[PDB]
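Chemist: Below is one structure. I have some questions about it.
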Amino acid sequence: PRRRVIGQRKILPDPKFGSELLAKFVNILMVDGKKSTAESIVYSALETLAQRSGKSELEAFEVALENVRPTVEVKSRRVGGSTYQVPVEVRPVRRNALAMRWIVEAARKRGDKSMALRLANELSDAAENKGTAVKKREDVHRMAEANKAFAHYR
Amino acid sequence: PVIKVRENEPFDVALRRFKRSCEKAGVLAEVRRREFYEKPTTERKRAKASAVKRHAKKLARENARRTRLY
Amino acid sequence: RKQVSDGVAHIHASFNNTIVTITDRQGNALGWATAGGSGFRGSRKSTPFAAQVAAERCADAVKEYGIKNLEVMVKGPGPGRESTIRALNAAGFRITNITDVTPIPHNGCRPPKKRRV
RNA sequence: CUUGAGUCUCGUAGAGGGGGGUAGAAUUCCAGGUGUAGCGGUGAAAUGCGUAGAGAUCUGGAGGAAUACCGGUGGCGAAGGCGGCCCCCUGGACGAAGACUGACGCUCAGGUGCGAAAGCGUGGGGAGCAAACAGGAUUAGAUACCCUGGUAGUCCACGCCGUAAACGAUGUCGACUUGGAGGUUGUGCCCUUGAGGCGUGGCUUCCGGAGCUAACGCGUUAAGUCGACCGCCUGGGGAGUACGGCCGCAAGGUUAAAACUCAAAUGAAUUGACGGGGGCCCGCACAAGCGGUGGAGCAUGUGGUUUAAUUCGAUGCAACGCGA
Ligand SMILES: [Mg+2]
Ligand SMILES: [Mg+2]
Ligand SMILES: [Mg+2]
Ligand SMILES: [Mg+2]
Ligand SMILES: [Mg+2]
Ligand SMILES: [Mg+2]
Ligand SMILES: [Mg+2]
Ligand SMILES: [Mg+2]
Ligand SMILES: [Mg+2]
Ligand SMILES: [Mg+2]
Ligand SMILES: [Mg+2]
Ligand SMILES: [Mg+2]
Ligand SMILES: [Mg+2]
Ligand SMILES: [Mg+2]
Ligand SMILES: [Mg+2]
Ligand SMILES: [Mg+2]
Ligand SMILES: [Mg+2]
Ligand SMILES: [Mg+2]
Ligand SMILES: [Mg+2]
Ligand SMILES: [Mg+2]
Ligand SMILES: [Mg+2]
Ligand SMILES: [Mg+2]
Ligand SMILES: [Mg+2]
């Protein structure tokens, strides 16, 4: 907005693991205000992922996030009448949010049957670093590299 | 704008001196002005405008800006 | 194959392009590089970053000659004019002298006509 | 007769004019060295140039044009105009003290001369730039703007032309009328005690009083108060055109109408609105996001077509599940 530095809104942590990040993921996943359903799906996915990959639900989830967060995105600065795609360093809250968003979209795309199954598969893929959300991040980075000449001349 | 880096002079410092020397010389300005042919009339007109604006601004600041702004 | 230790870096920095040319102190060129050959075209090759990577490329090219000291002669009005020298220093030469050799006439030949844009 | 006008003496500053030398920087080209795939250009490209070795870089050479910094609302000139340094020829302005002539003055129709740039003739010269022209883009088109080239011309000699927003849009000469701040160039005194204090001339920039003006503004360099002489105007268009004359190699210049036609055309300022003006600011205006519509079936309203009738109204946002 023009004249607003509004206060960030309060998100409660999810009951199973007490995690704010996990709560945010659930919110992003949710559709039509159906939170209960979203949390069930997220928990199912986490449980399967933990069983498949290892340590905990939260550690596995974190690993996936680490492989899908973007360091740099691009904006379109339009000053000389034409638009320069400029790179820009993506701040941490955005990095988590964007990564989560990408993961959920990839999961939605994916061909497995249950949503939980798709989510688990996608997360595992992210952890390995051979999935589609990861591909998306790679594409974003590639664009930033291409437009690196317009990095610190905005 | 010749510069020679003295003994124990940092590189950044050397760069700073070089830039300052160039600015003082006025090389970039000269090149930019000599990029295209300014007509003599254009040069005269620009000079006149610069003189008028400078004089007017100075008068306004010193004499006109001697009042209570608030 | 030869070694010289001390070169001159001629940074021709026009508005469109940056040419870097390392030479022996006498005038004979060792290696060169441009933002164009460095992989930038148009809006991208007329930038400081392009000049920097051109400089890096030039340094790499003349690595065979083992050049340690280097004096830089900057020419023209350019987006680099600084990036190139910074890059060269980073690439790791001792910058000894930095000289501007932009050719100003003493009211000589007529320039081309003014662009109407 | 000496107060206007001029002469002589001594200095002063000046891109004033004419002629002839010369210097350095830079562009172009040529030859050679080094060296390798790009250069150039643009909003982005392409034409163009480059592996037949370009661009870059160093050396040498050729040649033409123009004189960075100094450089200034600085200076000089009647105006046009004049810009590196040196010499030769040469015009004017200004100050100082005197001396001299003794109204010799001001203006000027015809006339005469000078008169940017472009243009013309003849002979040179030709680097850069660049009408015309060519190709590439852009575009609906693009006989333009932009890009790459490029010939007259720009330069020199000597002739012509004779015009410009040739403008201060302000004819020349003279006198008189409150001020302030500068620039430049003389000169008198003050110890120049220092770059400095007080005068007195010339040219010059800005601001401003009275007065003037339609207003804008001008304001001791008047657009104020006056005197002499000249030039010019009499509604917009037709028209600075036609015809005639004169001048010109030509392009054209100069002098300069009439019919016909309209009731306006203009100047300055005011209030709005508008601007691909400028500054500041807001709004789900964009941005960041989430979900739709536009595809499908159906509901409903509208346009249309059909009908005997398809009642009438709403119909850019701000009509179209609206009156209903
Ligand atoms: Mg050009
Ligand atoms: Mg003189
Ligand atoms: Mg004079
Ligand atoms: Mg006459
Ligand atoms: Mg001429
Ligand atoms: Mg001729
Ligand atoms: Mg000829
Ligand atoms: Mg040309
Ligand atoms: Mg052209
Ligand atoms: Mg006339
Ligand atoms: Mg004039
Ligand atoms: Mg007139
Ligand atoms: Mg007269
Ligand atoms: Mg005034
Ligand atoms: Mg009439
Ligand atoms: Mg006529
Ligand atoms: Mg006639
Ligand atoms: Mg949006
Ligand atoms: Mg539909
Ligand atoms: Mg339809
Ligand atoms: Mg409708
Ligand atoms: Mg109806
Ligand atoms: Mg109706």
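Here chain A follows Swiss-Prot, giving residues 2-155 in order.
Keep in mind that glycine also has a Cβ here, set from the backbone N, Cα and C atoms.
When I checked Swiss-Prot for this same protein, it listed these features:
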- A:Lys36 to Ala or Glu: Defective in ribosome assembly (MUTAGEN)
- A:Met116 to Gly: Significantly decreases affinity for its own mRNA (MUTAGEN)
Chemist: What's the CA to CA span in angstrom from A:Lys36 (mutagenesis position) over to A:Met116 (mutagenesis position)?
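Modeler: Spelling it out, the Cα of A:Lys36 (mutagenesis position) and the Cα of A:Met116 (mutagenesis position) are 14 Å apart.
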Chemist: Please list, in sequence order, the residues in the chain of A:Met116 (mutagenesis position) that are at least six apart in sequence and whose C-beta is under 8 Å away from its C-beta.
Modeler: A:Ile42, A:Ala108
Chemist: Name the secondary structure element type, per DSSP in three states, that contains A:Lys36 (mutagenesis position).
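Modeler: Reduced to three states, the DSSP call for A:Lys36 (mutagenesis position) is helix.
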Chemist: When you measure from the Cβ of A:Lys36 (mutagenesis position), how many other Cβ atoms are you left with inside 10 Å?
Modeler: 14
